[PDB]
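Trainee: Once you've had a glance at the structure underneath, I'll fire off some questions.
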Amino acid sequence: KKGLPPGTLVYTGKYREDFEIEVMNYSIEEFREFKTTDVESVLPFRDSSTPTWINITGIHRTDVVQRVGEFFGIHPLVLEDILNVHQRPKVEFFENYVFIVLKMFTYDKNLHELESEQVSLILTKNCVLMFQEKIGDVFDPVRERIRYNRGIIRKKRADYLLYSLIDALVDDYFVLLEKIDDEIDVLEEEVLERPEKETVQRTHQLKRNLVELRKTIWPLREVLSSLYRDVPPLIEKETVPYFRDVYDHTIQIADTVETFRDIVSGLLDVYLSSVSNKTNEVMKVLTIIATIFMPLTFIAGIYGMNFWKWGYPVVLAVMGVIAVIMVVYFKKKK
Amino acid sequence: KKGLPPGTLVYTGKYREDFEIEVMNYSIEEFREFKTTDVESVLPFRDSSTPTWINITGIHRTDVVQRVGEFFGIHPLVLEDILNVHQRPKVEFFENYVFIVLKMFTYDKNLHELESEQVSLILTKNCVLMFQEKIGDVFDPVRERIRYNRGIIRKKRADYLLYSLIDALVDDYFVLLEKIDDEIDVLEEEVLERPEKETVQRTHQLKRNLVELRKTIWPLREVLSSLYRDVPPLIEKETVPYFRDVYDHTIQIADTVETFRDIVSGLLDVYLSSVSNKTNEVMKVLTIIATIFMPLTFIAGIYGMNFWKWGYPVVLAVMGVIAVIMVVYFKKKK
Amino acid sequence: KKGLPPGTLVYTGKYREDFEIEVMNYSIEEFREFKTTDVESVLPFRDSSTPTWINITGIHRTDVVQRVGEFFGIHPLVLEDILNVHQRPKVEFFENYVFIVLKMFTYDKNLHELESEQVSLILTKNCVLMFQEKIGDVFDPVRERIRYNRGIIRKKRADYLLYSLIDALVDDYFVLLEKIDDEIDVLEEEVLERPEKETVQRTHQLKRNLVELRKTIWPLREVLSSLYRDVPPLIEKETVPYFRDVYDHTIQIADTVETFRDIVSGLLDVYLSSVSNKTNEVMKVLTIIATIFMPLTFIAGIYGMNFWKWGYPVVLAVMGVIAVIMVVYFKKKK
Amino acid sequence: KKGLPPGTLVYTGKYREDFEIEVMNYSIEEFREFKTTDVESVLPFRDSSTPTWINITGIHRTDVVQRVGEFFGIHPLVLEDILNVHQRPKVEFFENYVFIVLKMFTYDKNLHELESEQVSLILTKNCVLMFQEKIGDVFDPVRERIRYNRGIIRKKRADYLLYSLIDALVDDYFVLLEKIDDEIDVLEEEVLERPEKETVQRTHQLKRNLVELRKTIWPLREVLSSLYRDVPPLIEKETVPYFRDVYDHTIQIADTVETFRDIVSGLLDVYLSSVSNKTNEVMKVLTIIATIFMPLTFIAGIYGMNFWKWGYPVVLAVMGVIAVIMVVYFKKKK
Amino acid sequence: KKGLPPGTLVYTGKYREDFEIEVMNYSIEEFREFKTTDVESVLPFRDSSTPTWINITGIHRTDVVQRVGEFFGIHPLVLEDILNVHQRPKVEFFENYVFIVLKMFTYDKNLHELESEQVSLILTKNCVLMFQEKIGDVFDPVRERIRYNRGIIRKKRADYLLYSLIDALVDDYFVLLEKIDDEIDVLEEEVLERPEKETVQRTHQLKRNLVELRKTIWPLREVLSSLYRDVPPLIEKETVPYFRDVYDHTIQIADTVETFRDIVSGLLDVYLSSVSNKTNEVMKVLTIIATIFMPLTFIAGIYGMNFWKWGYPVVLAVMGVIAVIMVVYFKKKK
């Protein structure tokens, strides 16, 4: 089911398994990280001048979110939507904090199905609050840039770090689609030249799969559309243009998914075609052999009477000619 | 049946049974409630210092609705659109009172097709006038929060009471959709593997019911559209943020309804794919036992002539060989 | 067959039968009504202080229309579109008069097909000029309101009179949809279960009707759209609220029509399903009796050899075994 | 081919046979017309204060168009867009003249498909420069209005001359669609009751043609859209109101085209229905004579044994009873 | 493999074969060109007072591109999307340099499916920086115009040279469409009257290839829509109108691809009719020879009784009578 209260902290998902707090504070020269299971050890990062990313992996522990929320000054309505996993990826704007909800898919090969967790992000002063349902993600390459000063992540502010985690999750969508395209191509070829039972079963799954994505990606476009024109954390022409490379990344997917659904729309029709092509050929064999073997067992049936003479190389000779008379007629359709 | 007069008080619904006036007045410290059949006793509540929730259930009583409209100061054209329950969910903005028309869906499981009542809301000064068609609703959580002081409902003003009732009403659609989801997931799956008579029947009703739903949800989103950028009795940064967690809740439902229709649209094309191959499976059996058994019923037919000697293990030997030649020939289509 | 002149007065319609000029002049207290064929007797009303409604039934009298225009002050371009019955319902806001083109459908039960007369309206100073193609209209209740002092038609000015008629015309469309709904709600039931010759025909005609209805209601809503954010003669806070109830009524219709088209769209798809299964109903009986009786007409055909002895109950015993072997095999499809 | 040059005068049309220049100059009481092959005899009509309609029929003569453009001061890009006939119907607003591209369709009756020529219209000081590819245009009624001095064509200025032609060009489309309506009204009838081989050959040509028009009419509507809210040469109190009845006329066309395409849309699906029902009619016949005459040819097959005696009217009595038993079973599907 | 780094420089295509730098510098009377394998030699062109076209064919050399970037002050984020060939055709606007990404199509005739290379363009001061993947392009007519001094390419500025290359590209899409046109116009025919196995194969591929085009031309028009109401380097009344004939052309393309997509849309609905019809032709032959011959193989079967006397011409007379009855009965279906 769903929820019924007015605005309380309740988890909706199904990852009541893991709990970690992977914080990675870093400036221009120094960086420190630690993976703890205590909130009192990570809260003081609030008024820290050094850019800090606070990852909480295991949002089943409600009280922890409430503890982090009441301290940072997050309004009740927002903290709820962090735990409510069936929410529409959105962008909420307030006076002192920016709130963003995102999704992260993980697809299984061969067996068709995809399940996702809700990655919640919040930007305040110099902090990036991250929220996951389960352990393990696709933020590993972002961690790598922090750990060994790769690129320019160390040089930049906190909102860049946000935009670094966003671009990396959008990068995962690329890989996701890149994994889907290879899964369509050959399996879509086996629709025309290998049509049977589960061939349709696997198709309806893809439509559902594609709808699943487009309904999650469609608002992702407007997510970045509202963040391009207003810019509350400003620092304009360094973060904003970097954001276009992420917007070009999101608009890319938008039309890329419409490409798959557009093809799979007319893909189910192709099935009936290659099946109807074999409907007629099974109708052909059945008709020819009834067209010629039916009159000949009929002329043998009346000959099978037993209550004029002549015929063995007389009737069975015209029986051989009439058999050829019907074969020639059967090449005005082949 | 439809209307004809210029704009009088006529009830078009078919619930002329129940009638009970329920009023719930509360402040930050006190709480009072009662259930009566007299309208004169609920009138002085118009100019109350403390927020008041006036629930008038069973509006088939024409003059009773009129009595409230005359006292509170509600324009006659609106009082018509309350008794007329076939209206499109809309939001009217007046200088004094706020008017909202909403729907409440009661869905019957297994046996398909749905019926709905019209919940009309009016917000003036510090009162919320609620108009229902029949006894029994989904606003019990609101009642439960007033009665035992749960959440923050007591602390806030009169407009929050409106938004509290709206949150409970919108949360019903979640369950409504969640019930339709479980009435498709296990029924759509059985469309391909178990296709029969009532399989096409209940398929078309879903198509009807989804359209019935989307044409009521589509304006229901727009009900909140004007209820965002205008907001006359504002109290801004208290109701507006709470509103957004209902606007993102109404969009979620709206787009989830689109997820439903899109799958059901091309669902009937899948049905023909489940038949096409099961038409050809009946074709393969009908052609084989006519292409192997027609030439052998013909050879026995010509051997039935009774007007060369030799064969019993000579002719049946070749009739068996020719029968095997057809087995090899029927393995270029499997 | 259409028009080619620069812009004069040619009646393109098909009702070249009747001609009557009905006039209803009323105030807050007095009321008069008279019917005449003399055009000279109905023109003095142009400068009348009291509101008046002039019905010009049967516009096939080209010269009569020319007389009214040159007197009331009607630009020839506007006069032309009135006799041009193949017009897109529109609203012209000329500096001194309001011009509105409309449509009125009368439906035939059982035997489908629809036809319309173009009801044109003009508001200037204190008079409403009405135009019809034939005798008979849906404006009977309006007359009943003026004659018997019903509602608030006597008390108001001349623009309300215009909106009274428009309210009546829209209310006609409400019954039309219900009549069409009742010609689908019960006819749809026999589309799936009684599949015959004309069953396909009516689907096409309803699709034709709904399009011939769509492209008349789609602009009809936009007629009021421009008539919403403008109104030159105005009296806003006394007309705008009234008019709105009609704009909510037309937007109800606009959606209602799209509701029908949406159902009837994939209604023909259902028809092939009501055939594919019914083809396989017959495919069963045809295959059964040739799969069990074809080897048995073959084993008895080879026993038709006359040129082993043994059995009457020796072969008929295996004939009963081989027959049952095909009865067991035919329960992997049922 | 299309082209490789930057912006030169190249003719990609295929009507290199005719060459005539027709000029009509008038004021209000006088008018002159002459057909000449010289361009130096028509150039001095640029500085003519009285309205001049210069028509250049057969633009294949490259340099002939250039001489007009060089003298009247036409910019290179437009000059090419006169000879390049594939151009998308557009309207160009420049500093000293108004340019308009319009298509004229010639429809072939019975035998389908249609070809087209490009008409170019340039409006300068007091001239309307017309361009054509072949002798044959729907501008005759305009000529006849000038010749016998009909309507009000004389009284007005130059831009009215441009609008007159356009109004007479739009009227051709009313007839053009009228010729398509009938090509559907009569042929679409015999689609459901005359299923041949080349029936689909013509149906597909409507799906080619209805696209051919809507790609030309779509810009046409918008060609007037911009010609509504702009109008540089002004005299709007007689030109703009006249324009409106050409704009509604161009909307009437656009709306009717998409009325046709929607009926033709689900038309082909109707064809499969009339085939699937007639597949059942043949399925009904093919089963009976194999459901009754397959077991009866079998009982005579077991009586084909010749290696009990009893009856002739005893066996044929049970052969006749079993046969009528199957006649009763065949009344559970009809 | 897709991208994972932050915003560095990596080639993503497949053509890591060639490397050529081609520079064309000119003015009113002068012209220069050369092919160098050294990058340092094409650097001082940035500050040339004369317009220059710098082509860097073979971008895979990351260092070469990086060298040009840091020299021209091109921001890394833009430089990425140059080597990142898997992008959306977009237009960027900076104060000093203008950037444009445009796809270029190469099509193989008869044997379907196509391949593309990304052409990057950077305009700054008086230079146009082109970025091809492989040797061979569509910029030949331009090179012809620069050397021989054809047209007005010499007389205009640097931005015109960018526009001269753009029109040369938009023109190639006309050639691409023309090929695909005849790859459909004649191939569409031979699907109805020539139905085969691989015929459905290429039908689906052109469904995809239309998406590949339209989902690349759709934003290729937006490239010019943004490049219309902007004009940073301007040169106004010279380039502004020139652009429009490149905009009108790219509109034509968009209106041409949608045309195919609308015809090829329901092209497979025709194919099921090509089956459905010839299914029933085969159904007619299968029924007749079982409707005339089956009741006569039954009479001859019961006449094959061996356990009345009379006729050879008494039975074969009624055999002929019944055979005729079935012939007359088959004239209610032809």
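Just so it is clear, chain D uses Swiss-Prot numbers, and the residues here are 9-315, 323-349, in order.
In case you wondered, yes, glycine gets a Cβ from its N, Cα and C as well.
Below are the features I grabbed from Swiss-Prot:
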{"type": "MUTAGEN", "residues": "D:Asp253 to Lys", "note": "Increases protein stability. Decreases ion transport"}
{"type": "MUTAGEN", "residues": "D:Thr295 to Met", "note": "Strongly reduces Co(2+) uptake"}
{"type": "MUTAGEN", "residues": "D:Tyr311 to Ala", "note": "Abolishes pentamerization. Abolishes ion transport"}
{"type": "MUTAGEN", "residues": "D:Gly312 to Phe", "note": "No effect on pentamerization. Abolishes ion transport"}
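Walk me through where these features lie, including what they touch and how far apart they are.
Mentor: Around the Cβ of D:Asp253 (mutagenesis position), the number of neighbouring Cβ atoms within 10 Å comes to 18.
Following the DSSP three-state reduction, the secondary structure of D:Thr295 (mutagenesis position) is helix. Counting only residues at least six positions away in the same chain, no Cβ atom sits under 8 Å from the Cβ of D:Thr295 (mutagenesis position).
Long-range Cβ proximity for D:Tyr311 (mutagenesis position), meaning a same-chain Cβ under 8 A and a gap of 6 or more residues, is found for D:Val330.
Following the DSSP three-state reduction, the secondary structure of D:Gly312 (mutagenesis position) is coil. The Cβ of D:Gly312 (mutagenesis position) lies under 8 Å from the Cβ of no residue that is in the same chain and 6 or more residues away along the sequence.
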Trainee: Across the 7 unmodelled residues, what Cα distance in Å links D:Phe315 and D:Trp323?
Mentor: 13
Trainee: Going through the mutagenesis positions D:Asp253, D:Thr295, D:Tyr311, D:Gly312 in order, which have a C-beta under 8 angstroms from some C-beta of chain B?
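Mentor: Of D:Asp253, D:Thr295, D:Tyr311, D:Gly312, the entries that lie near chain B are D:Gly312.
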Trainee: What mutagenesis positions from D:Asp253, D:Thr295, D:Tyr311, D:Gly312 have a chain E Cβ less than 8 Å from their own Cβ?
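Mentor: Only D:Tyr311, D:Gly312 pass the 8 Å Cβ test.
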Trainee: Look up D:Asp253 (mutagenesis position) in the DSSP assignment and report helix, strand or coil.
Mentor: helix
Trainee: Are any of the mutagenesis positions D:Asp253, D:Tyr311, D:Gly312 near chain A, where near means a Cβ under 8 Å from a Cβ there, and if so which?
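Mentor: Listed mutagenesis positions meeting the cut-off: D:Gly312.
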